[PDB]
Amino acid sequence: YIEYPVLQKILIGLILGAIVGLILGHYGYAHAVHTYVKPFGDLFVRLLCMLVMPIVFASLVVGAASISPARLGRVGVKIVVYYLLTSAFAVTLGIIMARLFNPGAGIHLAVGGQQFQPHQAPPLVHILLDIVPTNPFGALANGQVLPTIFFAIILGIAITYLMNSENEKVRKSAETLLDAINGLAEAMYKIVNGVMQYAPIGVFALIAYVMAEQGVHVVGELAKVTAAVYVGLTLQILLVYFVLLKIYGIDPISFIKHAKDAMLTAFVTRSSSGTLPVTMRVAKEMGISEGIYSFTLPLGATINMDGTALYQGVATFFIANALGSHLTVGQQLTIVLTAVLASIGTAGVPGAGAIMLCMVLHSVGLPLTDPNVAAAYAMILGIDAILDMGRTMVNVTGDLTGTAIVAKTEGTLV
Amino acid sequence: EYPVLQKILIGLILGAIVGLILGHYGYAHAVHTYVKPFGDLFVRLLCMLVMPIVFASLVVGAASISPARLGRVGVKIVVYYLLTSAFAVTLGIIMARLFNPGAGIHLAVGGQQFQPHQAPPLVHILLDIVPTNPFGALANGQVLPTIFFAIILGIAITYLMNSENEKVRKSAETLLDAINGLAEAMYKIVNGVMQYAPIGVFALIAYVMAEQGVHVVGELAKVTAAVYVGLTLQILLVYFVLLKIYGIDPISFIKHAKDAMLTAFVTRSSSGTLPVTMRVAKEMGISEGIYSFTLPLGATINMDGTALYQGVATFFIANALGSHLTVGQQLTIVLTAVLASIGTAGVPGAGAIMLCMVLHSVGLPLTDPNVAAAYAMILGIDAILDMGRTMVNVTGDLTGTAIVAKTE
Amino acid sequence: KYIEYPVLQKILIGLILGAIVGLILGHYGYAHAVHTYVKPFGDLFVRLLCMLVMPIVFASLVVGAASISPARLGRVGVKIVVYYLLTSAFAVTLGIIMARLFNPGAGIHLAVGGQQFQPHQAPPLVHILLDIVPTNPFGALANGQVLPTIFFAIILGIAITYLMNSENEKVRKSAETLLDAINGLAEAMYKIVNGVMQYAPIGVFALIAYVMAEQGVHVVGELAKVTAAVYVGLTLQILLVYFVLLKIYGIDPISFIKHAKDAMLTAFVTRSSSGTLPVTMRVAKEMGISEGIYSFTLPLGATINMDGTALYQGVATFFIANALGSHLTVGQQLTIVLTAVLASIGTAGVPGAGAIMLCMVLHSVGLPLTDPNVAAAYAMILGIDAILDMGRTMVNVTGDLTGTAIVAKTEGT
Ligand SMILES: [Hg+2]
Ligand SMILES: [Hg+2]
Ligand SMILES: [Hg+2]
């Protein structure tokens, strides 16, 4: 059948696809690929941008409700502060690395015969006022990004306040609504898994055309991306986690020795949740309180922002850079912080890195319909699989780093 | 608030007489200005629920039929309906080509004939089944994407009900429970709208008769006929053969269903009839533990009745527009319609509701005067057709529960 | 850094303080600078409100419809509903009456862009009646078609009640779940308003600051003229209907008020049918209303009481239309006003329902809230809504008791 290690399939689809593309590039048929292979790629891209709205919205409602004070616990408030200070660093490293290696420059895409031309921007007044949806159903209906973010947050928070009410009529109503929204977000995730079953074919078709038509330069450019990620990735573990543990009297060396297979599971399954049974067992091996890890671990699975913050730092810069538009530090963080803010509750979430990207593009007015934007996004989407293994692996490590720092601040260790 | 079907038939029979005399020496135009708006109110009220029912109905439907959520006695009854609908489709088209309903009524209302557009590149029509934004598809009536999303969602929910996580599992249970109920309410609303249907159906044919001459009655009777003969040809040609193939006697089988069919034929309700259906299944000696499960499904998932309705209706509608339609597209459009109606067996006037959904999905704006005036015709006789629809649905539900019961 | 100080106080402070600032900056000041710098805060406030107008009206009506819906409706229910229908009827007539009595809007002929607003007119009745029916309800709901939304929200709520009358427990829990989540969306939308009223002091400051600075000093008289027309019709309701209705039911009106005294005073000051509900029930027991009666009728008047809104709209509608330059007749008025009221059912409060309905009414008529004039006209009412909304609630609560007592003594079982 096709149930064989889904990730194996996708990496086979990428490696094999680039070879097919690239040799049909050299003496081949850039155009034939474009007429015949590519539409299979397009289907894949559509199946992704599809759920981009339901997941962002329904995910944020649930996510907001999670962190919403003071439905949030006191042991919880400390773990929230944790992810906030780490996301802060994860963002800096993101940008830093994306500037350090310069992914995108060197590939000047001008696909229809013309380069893409960002039309910016309205007056700040006009753009701040417009985050407030004129009509919340409509925002959601026709893909209005920022408004949906803002309404989804303000609603998730509202729900929690309703679950602090004496009126039981009221309390269950909220509990019902949130539960229903939850199941939606939940179903959306299961749908993604199904799409990832098609991903090996679709991703084959995507890079096949990119390779066939962009030339061979691309492979260097993509390795440039992945590199900037995995080096910021490990730079995170070493520079922040290890420091934060050191600074909490915890031993970083022996810490790793327990996390070892929990990171390796995460690296391999791409799944904060798939990995969560392993994570929890390791948390116990380190001797974290039962009452603690059984609460804080199922959070970092969803609200851990550090992984995605790194992805976007590099994805953002590549995507904008390949388009040809030179992007500054101020725009960078502006963009990235906003993606991260809105990512909360989508930690995994199969391929959230790429999903946030769409939602961020849609937000900066770069129509996915444009051929350049399209062929640009298609590149990152290709290697997303690779990137998403590091993304999860850092997520999990940081979840343990945090749940162990917070564990010790409760006096429940060994 | 007196027997509802009586009223719709009273209104139709009565309405054509009124329209037809007022047509002849009368004032086709007057009717058009004063009588007709009541008719248009009716068509709107229907096209209204076309979206919610299709979406909500399919989410629920797909979650029924979904693997691994489906049961063993269930898998067989589904396999039953799949292979009966197969044949029901064939008869539909076949009868629709046999009698030629529509041609000979050449409607060109505005002083101009309707002119269907075809067709974007296969590539572009296939990529487009995938909604770019699901809320959007839903919001501004995109048919194929809504089907595609509603199926892919229903299946997803079932996987969530096979989860270790009780939080996850309850949430799915809830979402589904609320979509169901939306579905459910949608139907309740139809029952009420059918309360206006006698006035509405009066107004509709009144105009059609007053304006399209007397040729119409022949053309409509042509439809009715093509359904009722496909209808009984289904009972005899498939059910009887399936009963015989499973040692059940066709003749004495009917002797038991006799009132259950008569009830179905007169209530238009697979569900309204359900108590009578189950009573007969007991009289025939089916296991309690089998008919109490399989009969409530046939009432929702039985595609055979609709499959004949769409076959014929589709061919009439298109044919009357002027557009001659081939066997290939006939089937393609039909499979699509039936394969989206799952979980709406009855569901009062489902037959017509689907038609609207298939029309909106295949070019053909319901706002267009030709398209409108043609759909107004079938909408008129829907009541007649919808009685045979249900009656055959119910017969095939017993045939299925009996065949499956025997294998147990 | 914490302004969790009495929320109403803040809005009143913001109004009085805002008008002075604007008015002095108006005279020799910088109408323009206010427009460029203070106003954007006033606009952000109008956006947060106009935001919820769709979800509150829809999800609110669904629940509302369900609550009045037969035959889920009790016999103790049927009477209280009939009560409210006959009181809203009069509540409307007084609204229009007072709106015509004082003439708010005239004398302020607003032509803001350098051009006066022009209401379009009306398609044939056929076309407007057919169009109350949503061709696609998700679409109605998604892009703000008001009339089709109303009609779908009612026809939905009612259907949901019938599903609760089914022997199929599948069917029955399904309906119960759906309603449970629609309510609760409703409920959350209300919580989101409470947060918006938190910024309302700042926003209401900015709003009148500009209208004062730019519209002159004639505005303050015109607004006092509104509030007057409401508060007098408001007490004309108590004296002219409730008191005549209590008397006509052998009940003593003066000694009735002696119990309601604080129950009305709470409502006047909290702006909250729900916040006041504890105080209200305590008073219905003091008046010696049955426990199994007020435990049902008081939580209804809290949501379905239409009389308070009926007055507000009578005046708001006339002022808004009058200021724009369109003179509006008594037919037009009720047609506009019945409609709003009839669709307000289940939104009694709901922090600021009065203004909320008005948008929804403005959108429905054909006055695009983006229009410079319409905006500057709505902005004025939005400003004093807070004042009007205290009276609104207070009248509502008096009439909930007047009702629960009239129905109560017709019982004694
Ligand atoms: Hg996308
Ligand atoms: Hg329709
Ligand atoms: Hg508004």
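Residue numbering for chain B follows Swiss-Prot; the residues present correspond to positions 9-416, in that order.
According to its header, this structure was worked out by X-ray crystallography, 3.2 Å.
Cβ coordinates are placed from backbone N, Cα and C, and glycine is handled just like the others.
Among the mutagenesis experiments that Swiss-Prot reports, B:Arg276 to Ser is described with the note: Increased rate of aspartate transport; when associated with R-395. Residues near B:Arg276 (mutagenesis position) in space but far in sequence (CB under 8 A, at least 6 apart, same chain), listed by position: B:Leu13, B:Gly354, B:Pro356, B:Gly357, B:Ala391, B:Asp394, B:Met395, B:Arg397, B:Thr398. Under DSSP, B:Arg276 (mutagenesis position) is assigned to coil, being neither helix nor strand in the three-state scheme.
For B:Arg276, B:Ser277, B:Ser278, B:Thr314, B:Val355, B:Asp394, B:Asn401, the entry in Swiss-Prot reads L-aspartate binding site. Less than 8 angstroms from the CB of B:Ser278 (L-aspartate binding site) sit B:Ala272, B:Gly306, B:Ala307, B:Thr308, B:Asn310, B:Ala353, B:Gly354, B:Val355, B:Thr398, B:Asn401, B:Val402, B:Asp405, each of them six or more residues away in the same chain.
Here Swiss-Prot flags B:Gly306, B:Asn310, B:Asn401, B:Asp405 as Na(+) 1 binding site, drawing on a large-scale study or a structure entry.
There are 25 other CB atoms within 10 A of the CB of B:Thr352 (Na(+) 2 binding site), with all protein chains counted. Here Swiss-Prot flags B:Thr308, B:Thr352 as Na(+) 2 binding site, drawing on a large-scale study or a structure entry.
Here B:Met311 (mutagenesis position) comes close to B:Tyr89, B:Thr92, B:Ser93, B:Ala96, B:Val346, B:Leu347, B:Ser349, B:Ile350, B:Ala353: these same-chain residues lie at least six apart in sequence, with C-beta atoms under 8 angstroms from its C-beta. For B:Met311 to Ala, Swiss-Prot lists a mutagenesis experiment annotated as follows: Decreased dependence of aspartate binding on Na(+) concentration.
There are 18 other CB atoms within 10 A of the CB of B:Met395 (mutagenesis position), with all protein chains counted. According to Swiss-Prot, the mutagenesis experiment B:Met395 to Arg carries this note: Increased rate of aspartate transport; when associated with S-276.
Under its mutagenesis annotations, Swiss-Prot gives B:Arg397 to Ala the following note: Strongly decreased affinity for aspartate.
The binding residues for L-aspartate are recorded as B:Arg276, B:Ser277, B:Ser278, B:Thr314, B:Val355, B:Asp394, B:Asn401; their greatest pairwise CA distance is 13 Å. Between the binding-site residues B:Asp394, B:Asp405, the minimum number of other C-beta atoms within 10 Å of a residue's C-beta occurs at B:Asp394. A Cβ within 8 Å of the Cβ centre of B:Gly306, B:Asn310, B:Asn401, B:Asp405, the residues given for Na(+) 1, is found for these other residues of the same chain: B:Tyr89, B:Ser278, B:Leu303, B:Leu305, B:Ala307, B:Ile309, B:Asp312, B:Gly313, B:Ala353, B:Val402, B:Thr403, B:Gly404, B:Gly408. Taking each of the binding-site residues B:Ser277, B:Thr308, B:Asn310, B:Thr314, B:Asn401 in turn and counting other Cβ atoms within 10 Å of its Cβ gives the largest count for B:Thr314. In three-state terms derived from DSSP, B:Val355 (L-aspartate binding site) belongs to neither a helical nor a strand segment and is classed as coil.
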